[PDB]
Amino acid sequence: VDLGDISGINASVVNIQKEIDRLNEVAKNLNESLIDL
Amino acid sequence: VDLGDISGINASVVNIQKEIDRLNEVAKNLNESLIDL
Amino acid sequence: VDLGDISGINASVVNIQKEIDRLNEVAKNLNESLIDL
Amino acid sequence: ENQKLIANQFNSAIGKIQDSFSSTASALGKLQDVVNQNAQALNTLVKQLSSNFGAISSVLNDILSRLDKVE
Amino acid sequence: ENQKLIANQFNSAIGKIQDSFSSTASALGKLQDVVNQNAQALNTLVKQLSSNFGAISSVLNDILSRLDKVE
Amino acid sequence: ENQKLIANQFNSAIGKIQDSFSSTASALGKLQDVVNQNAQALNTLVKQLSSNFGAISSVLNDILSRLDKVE
């Protein structure tokens, strides 16, 4: 009895921490773009 | 014969409905920011 | 011996390529909204 | 004249930003729905797998005991 | 002078918004790819699991019948 | 007067855009955490499933060989 091998099934991981950091950085830096007449 | 217990394996759920609601609210409220000279 | 059937378990797929294309299109088109006094 | 230009560019930009935020909201909603469906699928698979290994176990213990009786 | 200030602030804000939308698009694309790969992985696991439980079943029925023959 | 209107509308829009980008960042972070947890869960399930099929196999081969000895 030889059961099918399933060890090859792999689930990838996502790494969007750069993009989240950029989004928070922009949400903070947009205060430097407010108009103060 | 004692097979390994796997009942502890749990898959979390995400709840970003607050953020989606905020995004749609902003997409609607940005009409209150248009300039009408 | 009749083991439980699990073939009905299905994992959906997401199709947000329209939204990603729209986001990149807007990130490109916002150059047509810069002010050149 | 320059004020009309600024206002028109700002209105165009705000319209594009509204469209983009609606797109981001729709994309996040679809991703939430799909991730939650996949989580429910994995949880149901874990439950059915636990049940099936329980059944396979019980059957194997029946076999082992009844074969110990045999020999 | 105030018009130049408004134009410069607006151009800076539009540049930052462009960068942020490119970032959001890249993040949504990566999340889509990863969620779809995980969905394909779970589906392939479900298929292989169904096949393996089919095989384990058939083997157990062989055992049970041939042991009924034994006893 | 029109400049004050443009500045006020622009500041309101930039505040709303800041809130929306913070929301998008929080949503992407939550989605990343959940997708990564589900990936780790599927990987751990695959490992435990491989171990359990290994054990079930070895047991079935024991049964088959010892029943070949029987008959």
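Sequence positions for chain F are given in Swiss-Prot numbering; the residues included correspond to 918-988, in order.
According to its header, the structure was obtained by electron microscopy, 2.5 Å.
Here the Cβ of each residue, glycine as well, is placed from N, Cα and C on the backbone.
Residues near F:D950 (variant position) in space but far in sequence (CB under 8 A, at least 6 apart, same chain): none are found. Under its natural variant annotations, Swiss-Prot gives F:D950 to N the following note: In strain: Delta/B.1.617.2, Mu/B.1.621.
Following the DSSP three-state reduction, the secondary structure of F:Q954 (variant position) is helix. Among the natural variants in Swiss-Prot, F:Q954 to H has the note: In strain: Omicron/BA.1, Omicron/BA.2, Omicron/BA.2.12.1, Omicron/BA.2.75, Omicron/BA.4, Omicron/BA.5, Omicron/BQ.1.1, Omicron/XBB.1.5, Omicron/EG.5.1. The residue drawn here is the original one.
Here the residue is the original one, but Swiss-Prot notes a natural variant at this spot, F:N969 to K: In strain: Omicron/BA.1, Omicron/BA.2, Omicron/BA.2.12.1, Omicron/BA.2.75, Omicron/BA.4, Omicron/BA.5, Omicron/BQ.1.1, Omicron/XBB.1.5, Omicron/EG.5.1. Cβ environment of F:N969 (variant position): no same-chain residue six or more positions apart lies under 8 Å away.
Annotation note: F:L981 (variant position) sits in a helical segment as assigned by DSSP. If you draw a 10 Å sphere around the CB of F:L981 (variant position), it holds 15 other CB atoms from the protein chains shown. What Swiss-Prot says about the natural variant F:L981 to F is this: In strain: Omicron/BA.1.
Counting Cβ atoms from all protein chains shown, F:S982 (variant position) has 10 others lying within 10 Å of its own Cβ. Here Swiss-Prot describes F:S982 to A as a natural variant; the accompanying note says: In strain: Alpha/B.1.1.7.
Other Cβ atoms within 10 Å of the Cβ of F:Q954 (variant position) number 17 in total over all chains. Looking at F:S982 (variant position) and F:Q954 (variant position), their Cα atoms lie 42 Å from each other.
Note: F:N969, taken in sequence order from the variant positions F:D950, F:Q954, F:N969, F:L981, have a C-beta within a distance under 8 Å of a chain D C-beta. Cα separation, F:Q954 (variant position) to F:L981 (variant position), rounded: 40 Å.
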